[PDB]
Amino acid sequence: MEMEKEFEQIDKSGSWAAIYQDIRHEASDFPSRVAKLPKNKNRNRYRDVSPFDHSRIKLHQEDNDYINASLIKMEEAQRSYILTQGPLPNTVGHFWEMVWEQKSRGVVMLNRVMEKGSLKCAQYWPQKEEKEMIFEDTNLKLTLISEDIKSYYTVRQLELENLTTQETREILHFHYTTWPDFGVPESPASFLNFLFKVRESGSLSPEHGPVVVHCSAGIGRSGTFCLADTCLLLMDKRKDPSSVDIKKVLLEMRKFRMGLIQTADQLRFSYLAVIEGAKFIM
Ligand SMILES: CC1(C)CC(=O)c2ccc(O)cc2O1
């Protein structure tokens, strides 16, 4: 079926939970043996969210190459994304090592450091120009260059230096600050505006490594971001935009990381975002 009318048909019939459970039943199951080794327990935020072995990002280290991060490679859309968990106190240095080694230009952050009164990720970037951060385990230095605070999101310019080689690179930090503590946003308008700002920066384009996107577990809000982007890109590329099947795209992405889209409300919100976004593109 088309998307907008399939949408109203699920709303009128109140069957979002049943649609979402079908997705969960059909989703791929692949081994995640490296993630479950005992030496990696403090590298994982949640025991039930692990990268598949076949698609995990490897750190360029011989001691321990493990990080909770996955490469989602979308072949028809010609887009790649790295989805990861919010960094932990003992993985902030691994996170920036990955950004460096994969040649990423942008980092997309969809959560706040504290939500619901609990810490959802580490404070992994510097908050003042004159107070830079050094990560001694991976030999990197990170400096805040500039910051632009808007009503729904903040963009930061950062400098990452590889202290071994003295090479430097500019990283863009795109921080969506207004996702509600419970539920999903009422309108997709500010999320779409944010996605378009990431696009305009060059961070999603083939001349750079894959963008790094995260929330707390790296599957819920993060899945919404890449699902919406890929679906809109396919509607631009194909002769028949109504052929784009958002459930089939989600199942393709779930071949690369488990659990993408965590609730039936997130699924409905993804439909809403693609529907509204397709009208603005034209
Ligand atoms: C963060 C800053 C002040 C400087 C910068 O490089 C930049 C890049 C992208 C953007 O959307 C806004 C920006 O303003």
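Method of determination (from the header): X-ray crystallography, 2.0 Å.
From the backbone N, Cα and C atoms, a Cβ is placed for every residue, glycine too.
Long-range neighbours of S50 (mutagenesis position) (same chain, six or more residues apart, CB within less than 8 Å of its CB): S32, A35, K36, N44, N68, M258. Quoted from Swiss-Prot, the note on the mutagenesis of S50 to A or D is: No phosphorylation.
One entry in Swiss-Prot concerns the mutagenesis experiment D181 to A. Its note says: Substrate-trapping mutant. The Cβ of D181 (mutagenesis position) has 9 neighbouring Cβ atoms from other residues within 10 Å, across all protein chains displayed.
The annotation substrate binding site is assigned in Swiss-Prot to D181, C215, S216, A217, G218, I219, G220, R221, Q262. Sequence-distant contacts of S216 (substrate binding site), defined as residues of its own chain at least six apart whose C-beta falls under 8 angstroms from its C-beta, comprise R45, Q85, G86, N111, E115, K120, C121.
Of all Cβ atoms in the protein chains displayed, 27 besides its own lie within 10 Å of the Cβ of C215 (mutagenesis position). Look at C215 (mutagenesis position): DSSP puts it in coil. Quoted from Swiss-Prot for the published mutagenesis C215 to S: Catalytically inactive mutant; abolishes sulfhydration.
The active site, phosphocysteine intermediate annotation in Swiss-Prot covers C215.
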Task = Among all chains shown, work out which of the binding-site residues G218, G220 has the most CB atoms within 10 A of its CB.
result = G218
Ask   = Cβ-Cβ under 8 Å from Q262 (substrate binding site), same chain, 6 or more residues apart: which ones?
value = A217, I219, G220, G223
Task = Please report how many Å separate the Cα atom of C215 (mutagenesis position) from that of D181 (mutagenesis position), as a whole number.
result = 12
